[PDB]
Structures are given as C-alpha cells and as structure tokens.
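Let me begin by presenting the structure, written as structure tokens, before commenting on it.
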Amino acid sequence: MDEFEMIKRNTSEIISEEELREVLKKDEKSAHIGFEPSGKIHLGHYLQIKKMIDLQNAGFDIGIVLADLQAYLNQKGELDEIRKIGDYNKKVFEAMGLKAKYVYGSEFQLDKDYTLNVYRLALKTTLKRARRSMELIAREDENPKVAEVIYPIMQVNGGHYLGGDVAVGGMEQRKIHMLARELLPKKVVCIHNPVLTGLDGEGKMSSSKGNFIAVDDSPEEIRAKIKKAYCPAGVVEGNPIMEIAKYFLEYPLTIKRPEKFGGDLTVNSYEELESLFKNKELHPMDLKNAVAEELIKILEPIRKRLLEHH
Amino acid sequence: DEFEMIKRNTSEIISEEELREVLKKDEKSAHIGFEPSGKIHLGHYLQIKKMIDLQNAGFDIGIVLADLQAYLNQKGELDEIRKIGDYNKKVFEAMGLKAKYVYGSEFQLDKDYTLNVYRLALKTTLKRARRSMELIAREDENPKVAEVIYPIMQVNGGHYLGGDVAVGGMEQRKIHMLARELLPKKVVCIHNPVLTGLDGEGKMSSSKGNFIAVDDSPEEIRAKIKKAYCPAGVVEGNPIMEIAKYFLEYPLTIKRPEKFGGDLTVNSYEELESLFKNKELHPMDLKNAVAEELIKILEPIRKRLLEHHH
C-alpha cells in the first residue's frame with residue numbers, strides 16, 4: 001500500500017491527515033516518540049515501535065526520547081537507574097529492527113533556557129488542565145504530588161525543543177498533545193496508536209499492572225499467558241486475543257483445528273476473523289492456540305537477538 | 001542582648017533555641033526574599049529594619065530580589081521585574097542596609113538547582129503546595145501550574161543559599177515550615193508581623209494599595225493617616241497603633257493643647273496602648289503625632305531617593 005495508508009494502518013487518529021500528506025512530499029522529514037523506560041518491553045511498546053518502523057520505511061528520520069526525567073517526575077525511581085533501563089530498552093528496540101537515534105530527556109530538559117520555557121508554559125497552563133492531561137499517565141497516588149502537573153508541561157516543551165514533523169504516541173498522550181497544540185505556535189502532525197487491553201481484560205495493558213506479554217517472554221510463557229487470557233466467545237471489543245490478531249499477525253492466517261471441530265481454517269483478513277468469531281464459528285481455544293503459535297514466531301527473531309547477547 | 005534585639009517586634013522565631021545556638025558562632029548569615037515591588041511600603045521597611053537588627057548582631061545579610069518567583073506569581077516579564085528589583089535595591093540602600101544583593105534568576109535556573117526543584121516536587125503534595133501559597137499567590141479564577149512551582153522554588157532557594165536564618169513576613173510561615181520538613185538542614189525562621197491595611201479591611205499589601213510608601217510625600221502621609229481606620233479604644237487591627245508600635249521612637253511626645261493637659265509624653269508603646277485603650281488619648285491626637293513622627297522617620301529615605309533626579 002502507499003506510504004500514507006501504511007502509516008495510517010492500525011492507528012487510532014491522525015491530526016491531521018491532510019497535513020501528514022503534505023509532510024510526506026518532503027525529502028527530509030522527522031518523527032519522534034517518547035518512552036518512559038520500562039523494565040519489560042511489552043506488546044504495547046511493540047505496537048508503537050512497529051508504527052515508527054512504518055515511518056522509517058516511509059523515509060522519516062526517527063528520534064526516540066528515552067524519557068528519563070519524565071519517568072523521574074512520575075515516581076519511577078532514580079535517574080541513573082531509569083537511564084540504565086533506558087539503555088536496555090534501546091537494545092530491545094534495535095532487536096525489533098528499528099533504525100533510530102536515541103537521546104535521554106535529561107540531556108536537554110535541564111538547561112536554563114528549557115527550564116525558563118517550562119515556567120512560561122506553567123503560567124499558561126491551569127492546574128485543572130494539567131491534571132486532566134495526566135489522568136491515564138500518572139502513577140496512582142492517593143496524595144497527588146506537584147511533580148504530576150510539572151510532567152505535562154515538561155513534555156509539551158520537549159516536543160517544542162525537538163521540532164519534528166510528526167509526533168507519535170498512544171491515545172493516552174492525546175490530551176498532552178492537544179495541550180501542546182494550543183500552548184505552542186509550531187503545530188506538529190500527531191499520530192495516535194491504540195492502547196491494548198490487558199490480558200485479563202480489566203483495563204489497559206501496562207507495565208505496572210503485569211497484565212502483558214513481553215516481547216522476550218519464553219514460548220511457554222506466551223502459551224500460558226494466552227491460555228488464561230480473557231477471551232469470551234463472540235466478544236471482540238475488549239478482547240486482548242483478538243487485538244493481538246488484529247495488530248501483530250499476518251494474513252492469510254491458518255487456524256489449525258481437529259477435523260472433529262471443522263478442520264483447519266484459513267482466514268484472509270482480520271475482518272474475516274472478526275465475523276468468524278462474532279458468529280461463533282471460531283471457538284476461543286482455537287483462536288488462542290493459533291494466536292499463540294503465530295505470536296511466538298513473530299517475536300522469535302526479537303527474543304533470539306536479545307538472547308544471543310548472553 | 002543580641003537575642004532580645006533580634007526578637008523585638010517579631011511574631012515568631014522557629015525556633016528560639018536554634019537561634020541561641022546560631023548566635024554562638026563567629027560567622028552567621030541571614031537572608032530574605034522580596035518579589036520586586038513597584039512601591040516600597042512600611043511592610044518592607046519593617047522587614048529591612050529587622051535585617052538591620054541582624055546585621056548589628058554580626059550577621060552577614062543577603063537580599064534575594066526574587067524575580068523568578070515574581071515571574072511565576074504573574075508579576076510581568078522578567079526584564080521589567082528585574083528593573084523594579086533594581087529600584088527596590090536603591091530604596092533598601094537608602095534605608096541604611098549593608099547587604100549583598102542577588103537576583104533569584106542568577107542561580108534558580110541552573111541544572112542542578114532545577115533537578116532539586118523536581119526532587120522536591122516529588123515530595124510535596126499539590127494540596128500542601130496550594131495551602132502554602134494561600135496568602136502569597138496572585139488571585140486567579142483558574143489557578144496555574146506556576147502557583148505550585150513557586151513554593152518549591154522558594155524552598156530550594158533557601159537550600160542553595162545555605163544561610164543560618166531565613167527572614168520573612170508571617171505570610172511566609174507555611175513555605176518555611178515546608179522547607180524545615182523537606183530539607184536536611186533546618187534553617188532558623190524569623191517571621192515579622194504583617195501590618196493591617198489603612199482602612200482596617202485586611203492585611204497591608206502592594207496589590208491592595210492600602211499602604212504608606214516610604215517615599216510618599218508628607219502631604220500624602222498626612223492624608224492617608226487622616227482617613228485611616230482608628231476607632232478610639234481599639235488596638236487590634238488598628239494600623240495607626242501598629243505604626244506607633246513598629247516605627248516610632250520612645251520617649252514620644254504627643255502634642256495636644258494645654259486645654260487637655262499637654263503635650264502628653266509617653267516613653268513606651270505599652271504606655272501608649274494603655275492610654276488609647278483607656279480612651280484617654282483621642283484618635284485624632286494619636287493620628288497627628290503618628291503622622292508627624294512618621295514623616296520625620298521617612299524623610300531621610302525620601303530625600304535620598306529624590307536626590308537621584310539631579
């Protein structure tokens with residue numbers, strides 16, 4: 001498919017599609033994403049890195065912000081420990097095939113002129129707006145800290161310093177991105193990716209909740225996690241197994257079954273799989289088994305590349 | 001002794017026992033911060049007088065022209081705020097203060113400073129920060145993120161300054177108690193009273209225009225005092241009695257006709273309070289004495305400031 005449709009595929013929104021099309025005409029163009037460093041790199045990370053790879057394949061220069069200062073403000077621990085996790089994340093992203101340049105937020109988010117602009121943004125940003133933009137990002141705290149409202153203006157100014165053509169993030173970033181769109185002059189094209197459902201179906205996938213498949217999980221860990229995963233028959237919305245099939249698997253997809261239960265099945269698209277499951281022609285245990293074996297193979301080159309370092 | 005001179009006309013010392021230990025040192029320092037003010041009024045003068053007390057006790061005095069705090073508190077642009085701070089420095093010098101001056105922005109934007117601000121932001125709840133600013137923050141229907149950065153900015157300012165004593169008005173007491181809670185070194189805090197506004201309506205402040213400026217013309221001083229709140233017998237919230245307590249010299253002679261026994265001569269504010277509570281001294285006699293003595297007290301300050309126009 002053409003570069004626009006490749007970038008648009010499996011995204012939740014593009015703000016705006018018209019301006020992205022204009023960006024694609026340029027010979028030099030850049031896209032950035034930030035990640036708070038995470039002890040485990042899970043399928044949620046992988047979904048976004050795949051989107052960055054789409055962009056690199058469309059001729060964008062990719063920048064990855066290892067967001068150590070934001071993680072610090074978000075009570076994730078001490079800076080030098082966060083940065084060491086950031087280094088490991090960089091290796092994992094490389095193992096995924098990403099071709100990017102990497103920087104720690106702290107390399108530029110602590111100089112005088114940056115800090116003065118954070119304070120200028122602080123004068124323009126209401127507390128109510130800052131908290132609302134952090135609702136899905138802030139780590140749980142019964143006594144919310146000042147650091148929670150510095151976080152979004154820290155991030156907004158980061159996008160300002162980076163000065164790319166495109167900013168990518170999950171839908172939980174949407175309010176911060178729209179805050180930047182109204183505090184800053186220079187407008188970036190925003191691409192927002194969906195946020196995956198946790199494996200037990202209770203809320204979204206997140207590193208703190210341990211409700212995820214990590215890209216370096218063992219094949220039997222993946223099988224076991226999918227076995228116990230929430231996957232009610234006929235139910236597609238909020239079904240994590242259907243999400244993995246939508247966002248990671250390749251089509252045509254073959255689902256093996258005993259002929260006692262209809263024999264092997266071949267699905268040409270995710271939509272065909274959707275109605276198959278909605279009409280209950282496909283049992284969850286047969287969905288799970290095929291999702292698990294195909295996912296294992298997709299993650300194998302990543303896991304292998306990381307294991308050969310030992 | 002030095003302790004009693006320092007304590008005189010203060011509202012509290014946190015703590016007296018610590019101050020007594022600080023007085024045992026050959027070398028000791030004390031600092032105070034001022035958001036630059038377009039007029040310098042009796043509230044400022046009261047605090048500068050206390051700094052002069054400390055200097056006379058062997059303290060090295062540091063004055064922070066708190067431009068970045070004023071910036072965060074919506075007082076305008078930094079360039080203009082610094083120009084007002086320069087003007088304030090000249091008024092404080094005309095008061096007789098031997099002090100070193102510094103703009104907060106000279107050190108409050110360094111990377112290690114900003115990093116410790118963010119470290120303090122992790123430790124300070126939003127509720128605590130907002131409560132600490134109740135008497136300081138500019139009124140705002142939609143409170144900004146800058147409001148909760150201000151107190152931790154000020155807390156870290158004392159940490160960097162490393163003085164033995166911090167001086168301020170009673171409106172500062174919550175920020176200072178937050179500092180003593182959060183910082184590894186507890187600084188002695190000397191808090192001066194906040195004066196009552198001329199109409200008795202509330203506290204005196206620059207934003208409410210209910211003050212006497214130290215360079216007000218004698219005619220203006222007389223007009224302000226004449227209209228001031230001063231009910232016979234009432235001492236609390238009486239700004240005219242406050243001026244007699246904090247600025248006038250004793251023994252102090254109240255001119256009235258021999259029709260009323262003098263030329264009532266009083267050698268303590270306590271004896272003045274006795275006569276006024278007893279309704280032996282009419283507010284009009286009190287006002288006329290307070291005005292003419294206050295004019296004489298402020299005259300050398302106003303004269304030194306008027307000389308600057310060649």
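Each residue's number is its place along the chain shown, starting with 1.
Placed from the backbone N, Cα and C atoms, the Cβ positions cover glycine too.
Lifted from Swiss-Prot, the feature list:
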type    : residues                                  : note
BINDING : B:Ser206                                  : ATP binding site
MUTAGEN : B:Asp285 to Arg (Swiss-Prot position 286) : Decreases the rate of aminoacylation with wild-type tRNA and increases aminoacylation with amber suppressor tRNA 8-fold. Decreases affinity for wild-type tRNA and increases affinity for amber suppressor tRNA
MUTAGEN : B:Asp285 to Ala (Swiss-Prot position 286) : Decreases the rate of aminoacylation more than 10-fold, without effect on tyrosyl adenylate synthesis
MUTAGEN : B:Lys287 to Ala (Swiss-Prot position 288) : Decreases the rate of aminoacylation more than 200-fold, without effect on tyrosyl adenylate synthesis
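Taking the Cα atom of each, B:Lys287 (mutagenesis position) and the residue listed as 'ATP binding site' are about 22 angstrom apart. Counting in whole angstrom, the residue listed as 'ATP binding site' lies 28 from B:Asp285 (mutagenesis position) by their C-alpha atoms. In this view, B:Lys287 (mutagenesis position) is surrounded by 18 other Cβ atoms within 10 Å of its Cβ, with every protein chain counted.
Counting only same-chain residues at least 6 apart in sequence, those with a Cβ under 8 Å from the Cβ of B:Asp285 (mutagenesis position) are B:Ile254, B:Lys255, B:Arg256, B:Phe260, B:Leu264.
Under DSSP, B:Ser206 (ATP binding site) is assigned to coil, being neither helix nor strand in the three-state scheme.
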